[PDB]
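Taking it in order: structure first as structure tokens, then the write-up.
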Amino acid sequence: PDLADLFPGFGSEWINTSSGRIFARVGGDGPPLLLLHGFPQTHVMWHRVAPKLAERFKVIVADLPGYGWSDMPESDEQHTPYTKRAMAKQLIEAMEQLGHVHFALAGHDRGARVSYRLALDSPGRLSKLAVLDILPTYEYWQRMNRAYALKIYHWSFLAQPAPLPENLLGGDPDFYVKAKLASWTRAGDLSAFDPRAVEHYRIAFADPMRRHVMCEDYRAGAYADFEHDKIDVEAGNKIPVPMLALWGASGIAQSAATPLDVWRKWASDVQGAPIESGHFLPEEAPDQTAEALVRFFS
Amino acid sequence: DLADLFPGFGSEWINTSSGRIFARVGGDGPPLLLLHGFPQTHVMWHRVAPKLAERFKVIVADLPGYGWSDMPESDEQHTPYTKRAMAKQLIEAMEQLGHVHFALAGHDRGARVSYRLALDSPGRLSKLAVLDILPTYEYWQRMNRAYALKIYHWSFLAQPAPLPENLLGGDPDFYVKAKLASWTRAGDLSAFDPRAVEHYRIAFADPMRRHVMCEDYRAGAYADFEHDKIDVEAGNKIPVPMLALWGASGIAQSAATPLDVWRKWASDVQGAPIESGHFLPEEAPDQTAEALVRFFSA
Ligand SMILES: [Cl-]
Ligand SMILES: [Cl-]
């Protein structure tokens, strides 16, 4: 339907991979910088920061596998294509299609999970890594308590076996996506968002298959993603890529643990700063987020 | 067209300051109050209550807000659906019947009212039996990844209104049937009398009733937990002789060894597992009934 182009001047690319197409907006010139969104959003969440990044970088703003307009690989009982390991492999393959075998990467939310998993699996692929408002999946599950269970209830809700979350999400999908967007902002409403961006999120979320993928992602988040992280924790594997951890002063990551302290256990070279924002750093605090990312990546 | 599942039981609408309590009443002898839980109504006792009625005056009540009991208006603290409030309301209901001292068996939410009744008002109870629960405090305190996945609904249903209400309203039937099925040993509805399922489904079909259940769960995440916390940290133990029954495949045994937990909460607790999922009186009626009769009797 009525979907605004929020990346004027960016091209739109369908990048083929062995697991399906990745949709991306591509703008800018210079070193490649891949931007990955998370839930329940699409690549358009970068629309306020991408132009500023594209002043200095070839900015590739990709829909995650299964999200947005990217193809949805068929899942399996292990949710394999929606594990962050598989998504990272698919995005690596997509970047290779562009000739980008060494790139900068900033991820937000699920996209940040892809990113740090990418950085653990294939750190050679990354010059620099920024993660916005997450802790590693293992840390969320390790710190799981009453308070976090309530706060990130959707981690266990969306990970319920199908079709339970699918059916429930189906009961009022517009409400649910708006409810997630609003409830994780500082304002608590949709006012931080561009209505046209919210329109993108609403439409993607209106598709049952897209919602199923999101549950697949969360199922992976509860199962294989956790196991993969656990392996790294237990082997002492650290991200060797210089990395920036940004978190909302009232985002999700500061609810579980002090994020820079946490990320320092996961990464050898991490800097970090809070942004006066809820979860949606690039939309609630675009100038601050864009500034931090530009300074770090450039 | 809801079946009478208690042939020969009377029906009582018991006035309390907080609304009427519906109950079926049958039998003669010492009063025994049976309290159901979620997402059920008093009819879950229909297989065991006749055996109990051979020896006790059996009062099979709908919890405040459940079944045909009135639905006191909730508030921001979910007060009427805290187990403390529900217990005080059922104390008043029993008082209306002249029962100021009575035996009590509860299942699920009803078990939570029960042990809270026993902590708050121990002198009202001759004996207490709780079925397939641990204290609310213990469930939250043990809320790790595994358990957050198992009883995700503890955090989902406790989300602020109207999020769960809105999701549940799209297809209520699905969710009540899913919960009944998922917590049984068999993982389907075969343990239930279909006429009982229809009671549960009809209750669940009312949005107000569904809201009450969420209010119960909200109370469960907040006030109920706080009240329990006070008691645990104060070393307040239930003094009333108590039977803890749980399903070998039920929920309680997922968190911890139930008897060891209950021994922390109760000075005089005996416990037996029953080969059953969560729905002991329906999955394992003869065994449950025998356990209760034995325990409550001389
Ligand atoms: Cl790993
Ligand atoms: Cl039944």
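Throughout, chain B uses Swiss-Prot numbering, with the displayed residues spanning 3-300 in order.
Just so it is clear, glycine is given a Cβ too, placed from its N, Cα and C backbone atoms.
What Swiss-Prot lists as active site, nucleophile is B:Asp110. Counting every protein chain shown, the number of other Cβ atoms lying within 10 Å of the Cβ of B:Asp110 (mutagenesis position) is 26.
Just so you know, the Cβ of B:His280 (mutagenesis position) picks up 27 other Cβ atoms within 10 Å once every protein chain is counted. In the three-state DSSP classification, B:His280 (mutagenesis position) falls within coil. Sequence annotations record features per position, and here Swiss-Prot assigns active site, proton acceptor to B:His280 based on experimental evidence.
Of all Cβ atoms in the shown protein chains, 23 besides its own fall within 10 Å of the Cβ of B:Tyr219 (mutagenesis position). Look at Swiss-Prot and you will find B:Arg111, B:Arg114, B:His155, B:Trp156, B:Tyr219 tagged as fluoroacetate binding site.
According to Swiss-Prot, the domain 'AB hydrolase-1' annotation covers B:32-270, on the basis of sequence analysis.
The mutagenesis experiment B:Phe40 to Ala is recorded by Swiss-Prot, whose note states: Reduced catalytic rate. Minor effect on substrate affinity. According to its DSSP assignment, B:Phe40 (mutagenesis position) is coil. For B:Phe40 (mutagenesis position), other Cβ atoms within 10 Å of its Cβ number 24.
For the published mutagenesis B:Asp110 to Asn, Swiss-Prot gives the following note: Loss of enzyme activity.
In the three-state DSSP reading, B:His155 (mutagenesis position) counts as helix. Every protein chain considered, the tally of other Cβ atoms within 10 Å of the Cβ of B:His155 (mutagenesis position) stands at 24. What Swiss-Prot says about the mutagenesis result for B:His155 to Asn is this: Reduced catalytic rate with fluoroacetate, but increased catalytic rate with chloroacetate. Minor effect on substrate affinity.
While the structure shown retains the original residue, Swiss-Prot records the mutagenesis experiment B:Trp156 to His with this note: Reduced catalytic rate. Reduced substrate affinity. B:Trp156 (mutagenesis position): 23 other CB atoms within 10 A of its CB, across all protein chains.
Quoted from Swiss-Prot for the published mutagenesis B:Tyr219 to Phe: Reduced catalytic rate. Minor effect on substrate affinity.
Experimental mutagenesis at this site is recorded by Swiss-Prot as B:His280 to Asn, annotated: Abolishes hydrolysis of covalent reaction intermediate.
Proximity to B:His155 (mutagenesis position), defined by a C-alpha to C-alpha distance within 10 angstroms, is shown by the following recorded positions from B:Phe40, B:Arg111, B:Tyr219, B:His280: B:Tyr219.
Taking Cα separation as the measure, B:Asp110 (mutagenesis position) is nearest to B:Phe40 of the mutagenesis positions B:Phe40, B:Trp156, B:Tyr219. Using a cut-off of under 8 A between C-beta atoms, the recorded positions B:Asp110, B:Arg111, B:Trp156, B:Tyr219 that neighbour chain A are B:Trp156. Closest to B:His280 (mutagenesis position) in space, going by CA atoms and restricting to the recorded positions B:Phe40, B:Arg114, B:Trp156, is B:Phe40.
Taking B:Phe40, B:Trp156, B:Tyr219 as the mutagenesis positions under consideration, the smallest Cα distance to B:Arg111 (fluoroacetate binding site) is found for B:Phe40. Listed in sequence order, the residues B:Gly39, B:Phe40, B:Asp110, B:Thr138, B:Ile153, B:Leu159, B:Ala160, B:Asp218, B:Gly222 complete the 8 Å Cβ shell around the fluoroacetate site centroid, once B:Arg111, B:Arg114, B:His155, B:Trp156, B:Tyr219 themselves are left out. Residues B:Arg111, B:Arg114, B:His155, B:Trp156, B:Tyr219 are the ones the record ties to fluoroacetate, and the longest Cα gap between any two of them is 16 Å. Rounded to a whole number, the distance between the Cα atoms of B:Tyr219 (mutagenesis position) and B:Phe40 (mutagenesis position) is 10 Å.
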